[PDB]
Amino acid sequence: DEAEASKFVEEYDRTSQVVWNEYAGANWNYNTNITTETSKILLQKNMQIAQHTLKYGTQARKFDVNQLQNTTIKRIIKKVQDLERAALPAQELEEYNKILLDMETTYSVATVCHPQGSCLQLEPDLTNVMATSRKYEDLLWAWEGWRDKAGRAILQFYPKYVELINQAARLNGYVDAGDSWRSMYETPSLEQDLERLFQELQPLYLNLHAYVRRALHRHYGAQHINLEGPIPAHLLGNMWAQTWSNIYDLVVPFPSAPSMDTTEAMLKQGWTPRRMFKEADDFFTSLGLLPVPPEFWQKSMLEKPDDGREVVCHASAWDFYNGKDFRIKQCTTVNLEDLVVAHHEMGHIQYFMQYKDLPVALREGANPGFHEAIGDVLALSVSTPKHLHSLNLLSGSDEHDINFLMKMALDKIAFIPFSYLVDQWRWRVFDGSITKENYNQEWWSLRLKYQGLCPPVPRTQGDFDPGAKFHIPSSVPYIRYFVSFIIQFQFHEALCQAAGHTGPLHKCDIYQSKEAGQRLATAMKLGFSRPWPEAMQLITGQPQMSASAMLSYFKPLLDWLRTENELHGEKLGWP
Ligand SMILES: *[C@@H]1O[C@H](CO[C@@H]2O[C@@H](C)[C@@H](O)[C@@H](O)[C@@H]2O)[C@@H](O[C@@H]2O[C@H](CO)[C@@H](O[C@@H]3O[C@H](CO)[C@@H](O)[C@H](O)[C@@H]3O)[C@H](O)[C@H]2NC(C)=O)[C@H](O)[C@H]1NC(C)=O
Ligand SMILES: CCC[C@H](N[C@@H](C)C(=O)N1[C@H](C(=O)O)C[C@@H]2CCCC[C@@H]21)C(=O)O
Ligand SMILES: *[C@@H]1O[C@H](CO)[C@@H](O)[C@H](O)[C@H]1NC(C)=O
Ligand SMILES: [Cl-]
Ligand SMILES: [Cl-]
Ligand SMILES: [Zn+2]
């Protein structure tokens, strides 16, 4: 009966708001204030939101969704029938919740210490080492140290996490957790679709990789860089080698065309974390999109507390499920990398605000990729030399242009293989083809195969390098970032065309375009109410994911890399 189904969705929606709001409160409090106490209230509210999920979920499963005519209702009920962890028996649920908490806590409080010297946390200290040291041995100390302290300490938890997450997936009708994660795209051809996108980025990626390898060879010496082999994973300016723009100084295409020290510019001009968020807010409002509410400025944690409070530093954006309270929790350092991060997070806030009037079951991105893409799209415009000039962080030439595209490539292109491999690994862990006997080995096998990277120190038994990357102990799916990086360029392209830009796509800055804002807004308003091809069609006027926009953006760089690599005789790739 349609009327009983409609009443159920109404009752689900009012009751979810309340319970989700409380849960979000306690999680927030833990995340911003890791103590025995907040941890206990968190584990408590876990049981509460599960009891709600189990009640409504058991109700939802009694409806034959086949017989439902209204498609919105049908879709809400189908999703409520998935209980996630709340399908587990009470004992296993308690253990699962404890395992997650323990993994996240371990990661978030790990330090790496010099004997008789000072301890370094990941943010800011170890991050700053990976970004600015140009000494092999110091990079190595930070890279190995982090894996020794974060990664190896996660290993004790991960087999049990895999068992429980998979058990929950099976109890919701999936074959394993990885199947459940992939189902969020509602795209049976996902794996194939992503593989093809990955393959189209290989020319750019291999040419980038070879040119960076050459430059590393020049700086670190021939005894440390094989010009036909993988790059050591500690030399790319980032703990995970997932983005390479911190080694821009080593790889500048045109060192004659100098570029401002944007960090020193930000610092010298008294930028603060608050200023960084306010500029993102200005950009969203310039498009005719929504401002963040006053409450956001009062409640968000935009820098690392100095008061001895221990926190989850890893930046994140929060929906409190009442349509009024949205926040960001970021340990913001004043630099360009973090400004892009602030935009990314403000993009999530903007989405929470555009879909806040949907039923809570439909308050998500069209697919998780879309959620990740919004803030990045704006940041692409922010990053342009012309925009950075207007912010007084930079001072025509082909030389400055190739330099710019290189800077962008070191972020965008370098991330393509990393973002692809993380869930290639986890999918295989979840489906049981990687056991705990070879977690680490299979990880490095994909690091090699996709990114062309090798470990600077041979791994041993007891290593679990995956555990040294946040998303792994925190159980946050990763393929969304791969989708994001592809579709963000398609969105930029479409927004630029809508805004009347002509000329090379990389020169576009959509600041203040209402036409561009209006496309984003009508897509974000759909939330999860329709298949994601419809939101794609709304923004871009076609319904597929496609690498052609990102290739078009980087085409002048591709031509330059090819000429450069050919001139030097590079052999692209590695064995
Ligand atoms: C299938 O059912 C959906 C959902 O219906 C809504 O949710 C149910 C659980 C019940 O509570 C329904 O009584 C309830 O309306 C229908 O979608 C809804 O359609 C209405 C009217 O077309 C939309 O209303 C708009 O509301 C805005 C304010 O937000 C007004 O300013 C607009 O002028 C406009 O009238 C409403 O957004 C929409 N709801 C959702 C969540 O999508 C749908 O129409 C129906 N399909 C069929 C076959 O009729
Ligand atoms: C709970 C998820 C937090 C996550 N935190 C950010 C900082 C994050 O982990 N990442 C990913 C990462 O840092 O591994 C890459 C992604 C794209 C560029 C901006 C930062 C984004 C996010 O907001 O998606
Ligand atoms: C941190 O948590 C403790 C223990 O729950 C609490 O008593 C204290 O007031 C909190 N500090 C902040 C900054 O909220
Ligand atoms: Cl690693
Ligand atoms: Cl995802
Ligand atoms: Zn994100």
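Throughout, chain A uses Swiss-Prot numbering, with the displayed residues spanning 645-1039, 1043-1222 in order.
Method of determination (from the header): X-ray crystallography, 1.9 Å.
Using N, Cα and C of the backbone, Cβ positions are placed for all residues, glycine too.
Per Swiss-Prot, chloride 3 binding site is recorded for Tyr829, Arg1127, and the stated evidence type is experimental evidence. Within the same chain, residues at least 6 positions away in sequence whose Cβ sits under 8 Å from that of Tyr829 (chloride 3 binding site) are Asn1011, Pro1012, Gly1013, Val1130, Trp1179.
Long-range C-beta contacts of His988 (Zn(2+) 2 binding site), restricted to its own chain and to partners at least six residues apart, with a cutoff below 8 Å, comprise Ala959, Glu1016, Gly1019, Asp1020, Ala1023. Under the heading Zn(2+) 2 binding site, Swiss-Prot lists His988, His992, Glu1016, citing experimental evidence as support.
One mutagenesis experiment catalogued in Swiss-Prot, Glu989 to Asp, is accompanied by this note: Abolished peptidase activity, leading to increased levels of amyloid-beta; when associated with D-391. Of all Cβ atoms in the shown protein chains, 23 besides its own fall within 10 Å of the Cβ of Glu989 (mutagenesis position).
Annotation comment: Swiss-Prot describes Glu989 as active site, proton acceptor 2. In the three-state DSSP assignment, the secondary structure recorded for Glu989 (mutagenesis position) is helix.
Reduced to three states, the DSSP call for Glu1016 (mutagenesis position) is helix. Under its mutagenesis entries, Swiss-Prot includes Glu1016 to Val with the note: Abolished dipeptidyl carboxypeptidase activity; when associated with 390-K--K-394.
All protein chains considered, the CB of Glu1016 (mutagenesis position) has 23 other CB atoms within 10 Å. Mutagenesis annotation in Swiss-Prot: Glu1016 to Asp, described as Strongly decreased dipeptidyl carboxypeptidase activity; when associated with 390-K--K-394; the structure shown retains the original residue.
Quoted from Swiss-Prot, the note attached to the mutagenesis of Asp1020 to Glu or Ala states: Decreased dipeptidyl carboxypeptidase activity; when associated with 390-K--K-394.
Close to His1118 (active site, proton donor 2) in the fold, though at least 6 residues off in sequence, lie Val1069, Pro1124, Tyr1125, each with a CB less than 8 Å from its CB. According to Swiss-Prot, the feature active site, proton donor 2 maps to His1118.
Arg1127 (mutagenesis position) is surrounded by 23 other CB atoms, counting those within 10 A of its CB over all protein chains shown. Record note (Swiss-Prot), mutagenesis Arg1127 to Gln: Abolished dependence to chloride, leading to reduced peptidyl dipeptidase activity. The unchanged residue is displayed.
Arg1127 (mutagenesis position) sits 13 Å from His992 (Zn(2+) 2 binding site), taking the Cα positions as reference. Apart from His988, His992, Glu1016, the residues listed for Zn(2+) 2, the same chain places the Cβ atoms of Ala961, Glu989, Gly991, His1015, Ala1017, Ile1018, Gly1019, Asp1020, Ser1131 within 8 Å of the centroid of those Cβ atoms. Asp1020 (mutagenesis position) counts 23 other C-beta atoms within 10 Å of its own C-beta, drawing on all protein chains shown.
Secondary structure from DSSP puts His1118 (active site, proton donor 2) in coil. Among the recorded positions listed (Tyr829, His988, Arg1127), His988 have a CB atom closer than 6 Å to some atom of ligand 2, in sequence order.
Under 6 Å, Cβ to nearest atom of ligand 5: this is the test, and of the recorded positions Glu989, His992, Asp1020 it is passed by none.
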